[PDB]
Amino acid sequence: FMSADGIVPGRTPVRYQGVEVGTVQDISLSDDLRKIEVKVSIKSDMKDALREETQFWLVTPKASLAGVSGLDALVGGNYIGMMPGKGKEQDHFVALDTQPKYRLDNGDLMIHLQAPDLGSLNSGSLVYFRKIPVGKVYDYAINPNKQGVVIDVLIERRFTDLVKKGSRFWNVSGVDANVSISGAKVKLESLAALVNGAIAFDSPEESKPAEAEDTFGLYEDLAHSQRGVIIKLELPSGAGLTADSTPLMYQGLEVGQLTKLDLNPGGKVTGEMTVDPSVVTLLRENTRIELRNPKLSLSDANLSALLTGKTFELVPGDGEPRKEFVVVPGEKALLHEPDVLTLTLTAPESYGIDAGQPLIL
Amino acid sequence: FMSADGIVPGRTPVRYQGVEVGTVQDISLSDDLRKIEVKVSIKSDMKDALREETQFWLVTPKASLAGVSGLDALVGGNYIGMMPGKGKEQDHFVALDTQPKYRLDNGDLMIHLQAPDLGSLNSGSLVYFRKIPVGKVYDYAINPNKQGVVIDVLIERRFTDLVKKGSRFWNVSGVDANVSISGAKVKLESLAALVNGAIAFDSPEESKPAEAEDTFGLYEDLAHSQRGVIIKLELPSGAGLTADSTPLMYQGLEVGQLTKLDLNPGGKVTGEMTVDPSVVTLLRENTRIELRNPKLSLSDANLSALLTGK
């Protein structure tokens, strides 16, 4: 032992699963080499499992955060816990530090999630389906690649059929912090989510069940877990475009959201947008996506339209479906219509004619 | 037992409803197969009910959240609780984990509610009438269809006549703070609702009493539980229309609220609006519903009308 804080040589039981098995006999020091040698007698019933892969630890109460451990050890004195294994033979053991998880093998389902960072999740945080606890987080570890973090979670046996291949997992925080334009709307749903942390998951309708350490991806939010279709956009510039803030308006209703915005070399601004499955059939050839500036109308004032800014507008077409588009400015919107009569006319003088003047018949 | 944490073979009583009945005699291990065999002696008075459908559990204190359980077990040592049933005969039992609810059958009324999700509600959250507690949530479960969640609640005997066929239920949990342009509304209930949650309900005037596990729908808010009449609208576009924010103004007073807004295929924008029962008789043939844009008047400036929109 590194430090035998409260081990009495006379009476200090060795408990396996709370059942007393042995008793501490003697305590000595290995000539002050920061090691405490404890000689403990073990009854003959347990000597069959007294093998090489056996773990020992010292259960001692402490004032931990978000709950106190070792209440039984506080009431009845700190003791020694043991866990047998499948070794060959051993008579000299090294005590552990924090009593590693041993599991129970009750038929539960063990699955893995991959996240860029652990987040607020700790050991013991809950897993929710329909806001009903159906499991808990078992362990966490770092991938051999330093980029990834693997969270190993366990779902109870009664809900093993709930997990499917298409099931999606996200992190839940019981805080809504909407701002909008009227004022700050703050709603507190679940306090346990703030205190502890929670992973919620959703089960699809028709999918095969998942089993045997199937891996999944942990989305950072419920909104990020929403299913959608990726569309690549070749934007002219990103002057008034904001990621996760610029919508795609069709018939006055928002159906898309600009998600990614990048600057490829050569000064090429490109974007990536998620569209909901309702308007996928409207994305075909000769289907145009354009940008509209917020115009100010004195007759019909729209403060919300002024506050939103640039808006993506969708003009459906017909043909083979496509997943990539080229965005043209609003000045050139008339030029890219399927039928349009383009004319070039010469004059010795400009006569004060700009590039936005109309033609009148 | 899966783990006998503090069972002393000498003195460890078996208590039914707090009454000592038996005493733990012996503890042994089933050749290290993660099972603890506990031999307990039971007095001859209880052997009549010692049958197959008998439940046993280990009452042990723990530092639970929003309250600590097993205070008596903490004071007087952890013990074993039992619950008899109506089995045939049994001499080998399997201990349970969390002492499932046994109920009391005092004449209380048991009813069911259906919700898309449990929400903030947990076991023990309170049920309110006129902000007076008249019951509590008993249990929750998942429907065989994965879409629905069934919450089983229990109303006390004294208020069994309060529940009617037309009674409406809604969920009040947490705290919602909404700041307006010139106002601030902090909607919250008692501290137990903030910590755990609550279900409040309203009884109509003339309705038959409800009984025998009658089902109900759990609305998400008091506003959503308000009675109204559904009107379908064939809108031209949804350019400046927001769900649950666009009113229906008659004589300058708000009488309706645009609730649902959808895009049917073919580019057809449709809507669904709730109207209060006062103006139902005004909804007849050749009755027109139109949309007005917020116009700016220099002589009579109306900032609120400008901020409302369509």
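To match Swiss-Prot, the residue numbers of chain B are left as they are there, and the shown ones run 53-362.
Determined via electron microscopy, 3.5 Å.
In case you wondered, yes, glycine gets a Cβ from its N, Cα and C as well.
Feature annotations, reproduced from Swiss-Prot:
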- B:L123 to N: Loss of activity (MUTAGEN)
- B:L126 to N: Loss of activity (MUTAGEN)
- B:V127 to N: Loss of activity (MUTAGEN)
- B:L243 to N: Well folded and assembled into a hexameric structure, but loses its function (MUTAGEN)
- B:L246 to N: Well folded and assembled into a hexameric structure, but loses its function (MUTAGEN)
- B:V247 to N: Well folded and assembled into a hexameric structure, but loses its function (MUTAGEN)
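In sequence order, the mutagenesis positions from B:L123, B:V127, B:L243, B:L246, B:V247 that place a Cβ under 8 angstroms from a chain A Cβ are B:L246, B:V247.
Geometry remark: B:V247 (mutagenesis position) versus B:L123 (mutagenesis position), CA distance 21 Å.
According to its DSSP assignment, B:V127 (mutagenesis position) is helical. Separating the Cα atoms of B:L126 (mutagenesis position) and B:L246 (mutagenesis position) is a whole-number distance of 28 Å. In this structure, the CA atom of B:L243 (mutagenesis position) is 28 Å away from the CA atom of B:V127 (mutagenesis position). A gap of 30 Å separates the Cα atoms of B:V127 (mutagenesis position) and B:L246 (mutagenesis position). All protein chains included, B:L246 (mutagenesis position) registers 16 other Cβ atoms within 10 Å of its own Cβ. Note: B:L123 (mutagenesis position) has non-local neighbours B:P113, i.e. same-chain residues 6+ apart with C-beta under 8 A of its own C-beta. Each of the mutagenesis positions B:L126, B:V127, B:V247 was scored by other CB atoms within 10 A of its CB, and the lowest score goes to B:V127.
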